[PDB]
Amino acid sequence: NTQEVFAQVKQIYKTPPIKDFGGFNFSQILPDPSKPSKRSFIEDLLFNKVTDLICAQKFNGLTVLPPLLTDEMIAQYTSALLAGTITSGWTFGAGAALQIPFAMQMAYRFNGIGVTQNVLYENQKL
Amino acid sequence: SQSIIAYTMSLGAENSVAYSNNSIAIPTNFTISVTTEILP
Amino acid sequence: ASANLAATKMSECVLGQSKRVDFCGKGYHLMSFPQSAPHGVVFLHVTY
Amino acid sequence: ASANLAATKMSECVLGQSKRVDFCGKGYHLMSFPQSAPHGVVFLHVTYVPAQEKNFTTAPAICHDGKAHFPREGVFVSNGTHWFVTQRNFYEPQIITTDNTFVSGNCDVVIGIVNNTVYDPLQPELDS
């Protein structure tokens, strides 16, 4: 279930060192390197809200097997998908990753839903 | 001189995609591929 | 069954852009940002 | 459950064409050819996957007559000499012209707008 869901890509994508996305703050969703275990600010809450017991059961005759994929590696898959979505937009899943500015990525996302690109360029501030 | 070894799982090749306002990449070539999928 | 649904949304909502109605969440789907959660996954869907 | 998955693929992939991602297989789905297999079915998915790309200079809009010009289809790209209109999927140089652009707003709105001359097909016709 984790192989068919978490990891959709065979490559690792990273965000640029200088962050200017055009006024959008992704810091909350992206992993913070200052933390000891790599996670984002949203994942930090997701880990605290969701809850040794497994060792006592292991000795009681019920073995709890450790998962093949560690939680830290799961966070790296997401960070790679987040970096790709931001940097590569929609092009990393359909083939070779293409460099596009995120401002023009939304322009294509709006043209697909029936919104003229001019809306973004003019109202991008709001 | 081969034997069984234990290693950390590789998470995939490292790819750093450059990001800039005026930088864009337009594909100059294409490939049509055939994927095989089997279902019971 | 739930894992397969997460895989479908991951590809359509996150990787690509889907025109499906209320599959990626209410409104016209723009982009989805996945987030790791214990024994599962969380999707943040940006809609118009 | 597996049979239902194949059933949907027969309709979406083989019979029709699917714009959804990671269903008919990696890349844009073109056509699917079903093949018989024992107690099952096999699908041959022909897809369109881009391979090679080249980095170009782009701008959100062009400014000529004083109003921001936006692309009707494609994006604005430059090799360092002249600005061309090209599709996102492939590189097909096209001259910037009023027919390929649309006038909206003013040049003082778009951030990063570039100045250039938009080709007007009615100008050279005046000589005829």
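Heads up, chain A uses Swiss-Prot numbers, so what you see runs 777-827, 848-922.
Every residue, even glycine, has its Cβ placed from backbone N, Cα and C.
Under its natural variant entries, Swiss-Prot includes A:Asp796 to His with the note: In strain: B.1.1.318. Record note (Swiss-Prot), natural variant A:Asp796 to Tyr: In strain: 19B/501Y, Omicron/BA.1, Omicron/BA.2, Omicron/BA.2.12.1, Omicron/BA.2.75, Omicron/BA.4, Omicron/BA.5, Omicron/BQ.1.1, Omicron/XBB.1.5, Omicron/EG.5.1. The unchanged residue is displayed. What Swiss-Prot says about the natural variant A:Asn856 to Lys is this: In strain: Omicron/BA.1. Under the heading of natural variants, Swiss-Prot lists A:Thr859 to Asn and annotates it as follows: In strain: Lambda/C.37. The natural variant A:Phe888 to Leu is recorded by Swiss-Prot, whose note states: In strain: Eta/B.1.525.
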Practice item. Please report how many Å separate the Cα atom of A:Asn856 (variant position) from that of A:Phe888 (variant position), as a whole number. Key: 48
Review point. Out of A:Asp796, A:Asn856, A:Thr859, which variant positions come under 8 Å of chain C, measuring Cβ to Cβ?
Key: none
Revision key, fill the gap. Whole-Å Cα distance, A:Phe888 (variant position) to A:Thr859 (variant position), is 40
Point to revise | For A:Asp796 (variant position): intrachain residues, at least 6 apart, with Cβ closer than 8 Å | key: none
Review point. Which site among A:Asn856, A:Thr859, A:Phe888 has the most other CB atoms no more than 10 Å from its CB, taking these as variant positions?
Key: A:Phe888
